[PDB]
Number of protein chains: 2
Amino acid sequence: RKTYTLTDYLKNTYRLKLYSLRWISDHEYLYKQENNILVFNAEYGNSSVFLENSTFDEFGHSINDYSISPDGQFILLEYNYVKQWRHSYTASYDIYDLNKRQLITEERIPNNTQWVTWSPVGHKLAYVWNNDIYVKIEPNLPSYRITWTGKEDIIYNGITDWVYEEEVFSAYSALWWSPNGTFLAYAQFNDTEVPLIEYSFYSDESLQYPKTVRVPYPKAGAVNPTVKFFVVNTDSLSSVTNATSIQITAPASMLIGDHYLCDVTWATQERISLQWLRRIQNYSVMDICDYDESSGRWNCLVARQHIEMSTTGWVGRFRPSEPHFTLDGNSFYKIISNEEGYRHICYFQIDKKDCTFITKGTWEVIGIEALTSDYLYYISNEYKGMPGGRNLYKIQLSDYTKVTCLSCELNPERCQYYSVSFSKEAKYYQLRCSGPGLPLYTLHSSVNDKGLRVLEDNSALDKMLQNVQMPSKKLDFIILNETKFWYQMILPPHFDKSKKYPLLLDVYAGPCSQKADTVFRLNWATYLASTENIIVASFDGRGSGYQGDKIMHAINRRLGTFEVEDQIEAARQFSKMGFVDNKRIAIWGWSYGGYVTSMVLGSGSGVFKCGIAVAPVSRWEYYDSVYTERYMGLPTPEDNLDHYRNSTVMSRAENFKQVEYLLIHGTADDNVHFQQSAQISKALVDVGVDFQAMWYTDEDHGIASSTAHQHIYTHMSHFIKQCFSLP
Amino acid sequence: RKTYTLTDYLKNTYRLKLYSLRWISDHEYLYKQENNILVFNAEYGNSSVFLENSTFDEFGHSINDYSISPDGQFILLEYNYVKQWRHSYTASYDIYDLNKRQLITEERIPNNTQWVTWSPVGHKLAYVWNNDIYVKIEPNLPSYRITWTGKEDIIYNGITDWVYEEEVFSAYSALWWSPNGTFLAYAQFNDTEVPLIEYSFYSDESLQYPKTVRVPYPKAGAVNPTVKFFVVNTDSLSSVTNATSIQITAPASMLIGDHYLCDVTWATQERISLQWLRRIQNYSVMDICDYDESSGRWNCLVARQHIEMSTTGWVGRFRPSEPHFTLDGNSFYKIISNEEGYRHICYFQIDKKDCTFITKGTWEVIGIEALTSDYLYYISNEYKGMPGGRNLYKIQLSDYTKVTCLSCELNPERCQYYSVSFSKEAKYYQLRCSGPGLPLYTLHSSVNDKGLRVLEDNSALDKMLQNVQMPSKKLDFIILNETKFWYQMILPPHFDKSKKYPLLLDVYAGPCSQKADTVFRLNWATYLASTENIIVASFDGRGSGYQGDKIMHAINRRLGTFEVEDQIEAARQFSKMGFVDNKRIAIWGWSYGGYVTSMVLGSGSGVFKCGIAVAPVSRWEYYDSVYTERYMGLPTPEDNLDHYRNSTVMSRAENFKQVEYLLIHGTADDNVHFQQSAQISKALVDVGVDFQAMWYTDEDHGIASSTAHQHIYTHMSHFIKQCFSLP
Ligand SMILES: *[C@@H]1O[C@H](CO)[C@@H](O[C@@H]2O[C@H](CO)[C@@H](O)[C@H](O)[C@H]2NC(C)=O)[C@H](O)[C@H]1NC(C)=O
Ligand SMILES: *[C@@H]1O[C@H](CO)[C@@H](O[C@@H]2O[C@H](CO)[C@@H](O)[C@H](O)[C@H]2NC(C)=O)[C@H](O)[C@H]1NC(C)=O
Ligand SMILES: Cc1ccc(-c2c(CN)c(CC(C)C)nc(C)c2C(=O)O)cc1
Ligand SMILES: Cc1ccc(-c2c(CN)c(CC(C)C)nc(C)c2C(=O)O)cc1
Ligand SMILES: *[C@@H]1O[C@H](CO)[C@@H](O)[C@H](O)[C@H]1NC(C)=O
Ligand SMILES: *[C@@H]1O[C@H](CO)[C@@H](O)[C@H](O)[C@H]1NC(C)=O
Ligand SMILES: *[C@@H]1O[C@H](CO)[C@@H](O)[C@H](O)[C@H]1NC(C)=O
Ligand SMILES: *[C@@H]1O[C@H](CO)[C@@H](O)[C@H](O)[C@H]1NC(C)=O
């Protein structure tokens, strides 16, 4: 009879089995068994082996990822993985012919390649190297040289810079092929005047002098990257003339000032859609641009432009959403907030100024997952009115009121969080279920939506978790000015409502965040509840997502206000329930959570004994322009400087005398710079408040190193245990 | 009923009075009584007015410092002080005609000036601005520019670079006037190929992007600054034809490569002495150079050369000793290591190389303080064979056996640590007594060694310390391996040795250090004994100074060995004394003391429960060449690399699992770089040992900001109380 220990969490004793497959046709997907990678047939299942691992063991180098070509002829191996930022990395690449049975040696892909992608059909390659774009019409051929202007830290061709990577595209890649892989669309970013963030990287103890890393990084109000857009034709590449890309200029109302490229989506072989966002991110335009054969140019007609804007806030959850065109390319679906401020699927005609909505209600559509000619498939939180649940729906295109829930009723107790993966023409789908019970992976046919087999139900984990004393998750709401607000609690085993438990408040609370859901987790909180008998709770107040614009846009231009006040009020609500020890309530968070934590601790509320802030923001002038300005506008006297000034944690320094505070930050944090914490510490020293700090040499925003990760949770555990007088 | 508290220490409740005087001649001096400046006399006794704050009230700026021309016709005012390194700073200056107290309005000295000085007689002015040397013959006349090669962070004319400032000269100036003010000697430094240490500077929270500070700084082994030495004739300075500076080169045996200028000392109006130290600091040379009148040149004869070398260690305490010259210039005295390790005064004939010792015995002369044609005055630790005492000895130059202690018998019980300040021809002298009693300042006639008067006796401070329960101070020795090793103890008031006290070991242990002496102090240790009833102890083990080369050279090429061992053995010996709590012994230290504390905590000896390291060295390769190499040699396969690698705190990480460790470091430490501590924390993370940490944003090696100084000492108090379970 024993608990889920810290060493359990940290060491990964109770492992969570996944089921990762890559569709490659309408009928088949690839998946790993004994490392020997196989292929399954969705119809019956004569799942014969595809690529035995007695192939690449004494190939010479460590395999990291691979990529099968669409036509199925060439596996693209990947080694020398060297991570950059959250998405970016560099690596070495070699190709392996299946039909010739061997690996290619001439016209090899350079070391230090920045990104690689196959065409969507066939086997063409496109790769970025040294900031320039290259294309290989055949793997064994010499590449064609698409761009000549790439320059380390200044001109990026076909890859994003820091801020486009982290904030706009969530990808290092910036190449998009057309469907039949004829045209290659790419973006080029210019960082010329984007000031640099500089910081030290101490490296191995063998490095005598520290290295100063320098990254183009626009802090709020700074000069932003500019952006241009190009399309080249890959079927007519010459070796005796430089291939000439065609520029598609942003629409007029974008060129009038600073703007971003926020979406690229091909609709047909000869039609592409670009979405642009103004720097003041409440106005955005979609351009449909058609290819003209008799000139070789692209034409975005004025009348095909669609405008999406917001008077209450910004546009989209984080950016405008992506269109989903019909086969013929004359219409699209995309999620937009309606008149009521709730996000729903709207159906657009290229020619018309106005769309008709095909979903509605006090819930939101999370995403469009597949569009056939008979049915639209989407994910929502409609079921049981739980904004923290996810389910698969299909809309009958011939009568959109006829909607079906595919996943709702499959396993009601076990499963209320779902995501889907469709076959190439959506004839089959894999259903992934992430809680409340053990995760569950299942396969299904689109014909009857009949369940075919269980892929992975984590019975392995179940069978050995039975004799661990597990905490229960409770998920509920409280009320506030006639509005529902949701929370979750990880409750210790044998929870007794007549005992006063100490309480940790797990906060993130950034705009569109959601901490109160039905996902099952084995994390630090599990340890605190299982081992230490600490109620760890999380709460979604104002600014939180997936419940409508009224709640989401409540912190518009006013960060460090309602989302902070609301965490404090949540605590008062939790004391008022009488199973909480008033004398032992704490708060912690990472990233935006670190900022809210810090603001709550400096609030003078008196509700919180102590807290921990990991890589927090300290004032918004220190964070990147694209995120920050979305919610804060510009930091100038003409826009929002006053509130930038009023929302710093530094200005609350004196009130840290009222709490025990632990501040942790990594030194190699490229994202929220160590600066932010340096300024916190300095302000606390200046008003004479005592507190604890911990820096993590060379660690980044996730402090993800194995040893660093273990060290930090061990440090926070000790701090909380001593904060709560735990033995 | 009350004790000396942490606030008493931080807010300076009980101040030590000083009698800081400066001699203007051989009869009179100055003193800051009130804050108005007064002239004083010792001749007939009287003392009149001279200056005040309202002489320079409507001035505007607050005066940081002043300086009278030797003749007393001019006063130089120092304001706009901006500190740089340990001695270097920049400032703005104004000159008054001290006769008329009116400012010299035109041809003013430039802002941002890096050093300024009067000639030894008359009123000549030499200053350095933008790394170039300037001379003002009459304060209202235009300057003459001496050098034209000054370039920031690259060529330094008349001022030191980082390492010459910290380690060689302990000064910013590299300018030296001749006794009558005709010649201005100076040094030029070239840091062209010297690598930069780089680190972030965060500044006020207004600074959106942190600043990167770049300092030329040779770590152990790196390329060093080169040097040149010049003299220029400040009388024949024209106005139409650039000044020509005569170069005195280093002797041959130095130019074989990599050497330093470590002493510059004039002998007459036309004779100057230079001392050069090979980069391997066990071989030094002295060159004596005569000005050739029918040439304008300086000639240094090979016969006149003398050589200071050491077969068992380096030469000097931290540098070759300075020479004091008899009036004719044909004779000089300088302290060197005698035949059997002890440091004593040697008498030199300029022409021949066989010197002869005027003192001997198992004690050391600390410094030669005054020279007349009659006697020679010096300070030493002979009295009662106490390494940690200082007294003033006078030796008869005609008969070396007839020596007299001028300070020994004055106040035996109160006063065992003297320093002296002579008048410009040694007819009068001040005695500073720094302990063991309350400091006492007394003026004497040297002509008959009669005590004239008590200047300051600290009877004010004596008065209030009777209302306070003050700690006692024990100074004694222990015999280890038939050798006397000295220690000091700060013992709680009402100390009773049938109790078991917790004991903090206060450590520095650096080469030639002394933490065991007769000096009275009011510091953190005073509070710990007085209030927290903690014994604070220090111990001078192998490597400490002022007890003979045997003891001091004991760790040559062997940092992190015997000085680490001996601190551990000190604790054992203290616990074996029977009034220490074995379960509660802590260790702490700053800078080199930080390094030792850490090595001791890493040693696995099990004696220490916990410890604090502040700005420690973590491995010797990171620290500056001049200091490190002297003790370690080069970190190369053919010299002493093995020991460099054997003596890092990183390698001892595993052993910190036995102790509570607090590691503190300022992020703007130009001296001991944050790196060193970043490598400590990373090592400890990587083996998985928990520890406390604290950075100080923008503090240097001193962590000397008012607020930070308060913050750190408060933080360290909490750590020690808690480690000791003090309530
Ligand atoms: C990247 O953008 C910069 C502007 O920030 C461009 O640099 C300018 O180039 C024009 C050429 O007409 C010059 O007149 C300017 O002097 C340049 N400005 C600066 C500040 O350098 C540059 O054209 C862009 N680079 C590319 C290849 O698109
Ligand atoms: C400082 O020293 C550097 C060498 O470390 C000197 O630089 C050289 O100067 C010569 C003569 O002008 C050049 O031809 C070399 O190419 C330079 N080498 C390097 C590495 O820069 C410099 O001249 C010195 N300055 C002074 C005033 O002494
Ligand atoms: C101050 C701060 C710092 C980081 C983030 C963040 C962002 C945005 N940079 C994004 C990209 C979004 C597109 C999801 N992801 C994550 C996981 C995080 C996060 O680690 O929380 C948000 C705020
Ligand atoms: C690792 C380290 C760091 C600094 C020092 C130091 C030195 C030498 N740089 C000197 C210059 C000497 C002439 C005394 N002074 C002092 C006060 C200190 C010190 O702060 O203790 C010695 C070792
Ligand atoms: C890449 O690196 C490997 C090993 O360093 C080398 O053999 C290969 O030729 C390189 N390829 C290219 C094209 O740079
Ligand atoms: C393509 O353009 C680059 C840069 O303008 C030029 O140097 C090169 O000659 C061109 N390539 C060929 C082979 O035509
Ligand atoms: C020093 O600088 C200030 C401010 O720029 C200026 O007004 C003053 O005249 C300067 N003084 C000298 C000595 O040049
Ligand atoms: C002195 O020499 C410098 C630098 O070599 C030169 O620029 C200048 O012309 C000379 N100055 C005068 C005042 O003659």
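In order, the residues displayed for chain B correspond to 40-766 in Swiss-Prot numbering, which applies throughout.
Quick reminder: no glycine exception, Cβ is built from N, Cα and C everywhere.
Counting every protein chain shown, 9 other Cβ atoms lie within 10 Å of the Cβ of B:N85 (mutagenesis position). In the three-state DSSP classification, B:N85 (mutagenesis position) falls within coil. The annotation that Swiss-Prot gives for the mutagenesis experiment B:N85 to A reads: Does not inhibit dipeptidyl peptidase activity, interaction with ADA and homodimer formation.
One entry in Swiss-Prot concerns the mutagenesis experiment B:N92 to A. Its note says: Does not inhibit dipeptidyl peptidase activity, interaction with ADA and homodimer formation. Within 10 Å of the C-beta atom of B:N92 (mutagenesis position) sit 13 other C-beta atoms, taking all shown protein chains into account. B:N92 (mutagenesis position) carries neither a helix nor a strand DSSP state and counts as coil.
Quoting Swiss-Prot on the mutagenesis of B:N150 to A: Does not inhibit dipeptidyl peptidase activity, interaction with ADA and homodimer formation. In three-state terms derived from DSSP, B:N150 (mutagenesis position) belongs to neither a helical nor a strand segment and is classed as coil.
Listed in sequence order, B:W124, B:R125, B:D663, B:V665, B:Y666, B:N710 are the same-chain residues six or more apart from B:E205 (mutagenesis position) with CB atoms under 8 A from its CB. B:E205 to K appears in Swiss-Prot as a published mutagenesis result, with the remark: Inhibits dipeptidyl peptidase activity.
A C-beta separation below 8 Å, combined with a sequence spacing of at least six in one chain, links B:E206 (mutagenesis position) to B:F357, B:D663, B:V665, B:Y666. The annotation that Swiss-Prot gives for the mutagenesis experiment B:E206 to L reads: Inhibits dipeptidyl peptidase activity.
Contacts of B:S630 (active site, charge relay system) defined by a Cβ separation under 8 A and a same-chain sequence distance of 6+ are given as B:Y547, B:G549, B:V653, B:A654, B:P655, B:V656, B:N710, B:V711, B:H740, in order along the sequence. What Swiss-Prot records for B:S630 (among others) is active site, charge relay system, and it gives sequence analysis as the kind of evidence.
A 10 Å cutoff on Cβ-Cβ distances gives B:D708 (active site, charge relay system) a total of 22 other Cβ atoms nearby, all chains included. Taken from Swiss-Prot, the feature active site, charge relay system applies to B:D708 (among others), supported by sequence analysis.
Here the Cβ of B:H740 (active site, charge relay system) has 20 other Cβ atoms within 10 Å, regardless of which shown protein chain they belong to. The annotation active site, charge relay system is assigned in Swiss-Prot to B:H740 (among others) on the grounds of sequence analysis.
A mutagenesis experiment is reported in Swiss-Prot for this position, B:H750 to A, and the note states: Inhibits weakly homodimerization and dipeptidyl peptidase activity. Around B:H750 (mutagenesis position), the same-chain residues six or more apart in sequence whose CB sits under 8 Å from its CB are B:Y735, listed in sequence order.
Quoting Swiss-Prot on the mutagenesis of B:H750 to E: Inhibits strongly homodimerization, dipeptidyl peptidase activity, interaction with CARD11 and T-cell costimulation activity.
Candidate recorded positions B:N92, B:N150, B:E206, B:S630, B:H740, B:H750 yield B:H750 as lying near chain A, with Cβ-Cβ distance under 8 angstroms.
Between the CA atoms of B:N150 (mutagenesis position) and B:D708 (active site, charge relay system) there is a gap of 26 Å, rounded to the nearest whole number. In the three-state DSSP reading, B:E205 (mutagenesis position) counts as helix. Less than 6 Å separates the Cβ from ligand 4 in the case of B:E205, B:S630, drawn from the recorded positions B:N92, B:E205, B:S630, B:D708, B:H750 in sequence order. Spacing of B:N92 (mutagenesis position) relative to B:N85 (mutagenesis position) is 22 Å (Cα to Cα, whole number). B:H750 (mutagenesis position) falls within a helix when secondary structure is assigned with DSSP. B:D708 (active site, charge relay system) sits 49 Å from B:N85 (mutagenesis position), taking the Cα positions as reference. Proximity of the recorded positions (B:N85, B:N150, B:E206, B:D708) to ligand 7: a Cβ under 6 Å from the molecule is found for B:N150.
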